[PDB]
Amino acid sequence: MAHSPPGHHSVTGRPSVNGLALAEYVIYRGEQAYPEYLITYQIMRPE
Amino acid sequence: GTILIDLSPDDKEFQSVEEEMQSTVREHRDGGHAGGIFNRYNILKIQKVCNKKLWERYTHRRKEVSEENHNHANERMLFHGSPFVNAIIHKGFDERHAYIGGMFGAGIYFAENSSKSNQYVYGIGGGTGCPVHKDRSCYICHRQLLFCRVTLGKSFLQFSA
Ligand SMILES: O=c1[nH]c(-c2ccc(C(F)(F)F)cc2)nc2ccccc12
Ligand SMILES: [Zn+2]
């Protein structure tokens, strides 16, 4: 795994082109996330 | 030590997690290539993941970050899609769950859009799609995502396409 940028704990990827996209985030230590919900689903064919 | 507790669809927790899943679908610039073509999901099950050791490992680190950032963990709830969701829920996140080739370097990636994490369920770029039909847009096979508690602390802002 890489390291966080010095003096930071994560990276935020801000969308700068696709006006409808939300943010994506990166962490470099596994201990910074807890997998709280497991969601089982199907994607639905549009009508 | 992991146990999985089913939430009832009548439970307010089931309902708020389902709503974050459905409301954060968007269209993707690949036209559905990686993740499939859909505007919404059929939610089949939501389970709470309970592991004391993994929780304490998270809260320990959360306090360290918080004390380095004026007592602000900057905690979010975010989606993660991965072929290794079964290993994650039992052993926790580690270096083996990193996206070595991601645009912000080798780290563990999370999304506010559920539909962005859906693109990684069967691998990077959707891999070859579902194991059974080799279809990245399979409407039959069961998929899983994680909705995760993530400590961001002081986050480096990368403007990006
Ligand atoms: O949920 C995500 N998973 C992944 C993701 C990437 C790679 C791998 C693995 F290499 F298969 F371990 C597993 C999950 N990448 C993302 C990138 C941006 C936003 C969300 C995600
Ligand atoms: Zn399938």
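Numbering, chain B: per Swiss-Prot, residues 952-1112 in sequence.
Cβ atoms here come from the backbone N, Cα and C positions, even for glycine.
Annotated features, as they stand in Swiss-Prot:
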- B:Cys1081, B:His1084, B:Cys1089, B:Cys1092: Zn(2+) binding site (BINDING)
- B:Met1054 to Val: Loss of activity (MUTAGEN)
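Here the features listed in Swiss-Prot are painted onto the structure.
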| residue | record | CB count, 10 Å |
| --- | --- | --- |
| B:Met1054 | mutagenesis position | 13 |
| B:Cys1081 | Zn(2+) binding site | 20 |
| B:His1084 | Zn(2+) binding site | 13 |
| B:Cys1089 | Zn(2+) binding site | 18 |
| B:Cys1092 | Zn(2+) binding site | 15 |
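In this structure the alpha carbons, written CA, of B:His1084 (Zn(2+) binding site) and B:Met1054 (mutagenesis position) are 30 Å apart. Ligand 2 lies under 6 Å from the Cβ of B:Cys1081, B:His1084, out of the recorded positions B:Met1054, B:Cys1081, B:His1084. The secondary structure of B:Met1054 (mutagenesis position), as reduced to three states from DSSP, is coil rather than helix or strand.
Excluding the listed site residues B:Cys1081, B:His1084, B:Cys1089, B:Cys1092, the same chain places B:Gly1080, B:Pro1082, B:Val1083, B:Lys1085, B:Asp1086, B:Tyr1090, B:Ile1091 with Cβ atoms within 8 Å of the centre of the Zn(2+) site Cβ atoms. Spacing of B:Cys1081 (Zn(2+) binding site) relative to B:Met1054 (mutagenesis position) is 25 Å (Cα to Cα, whole number).
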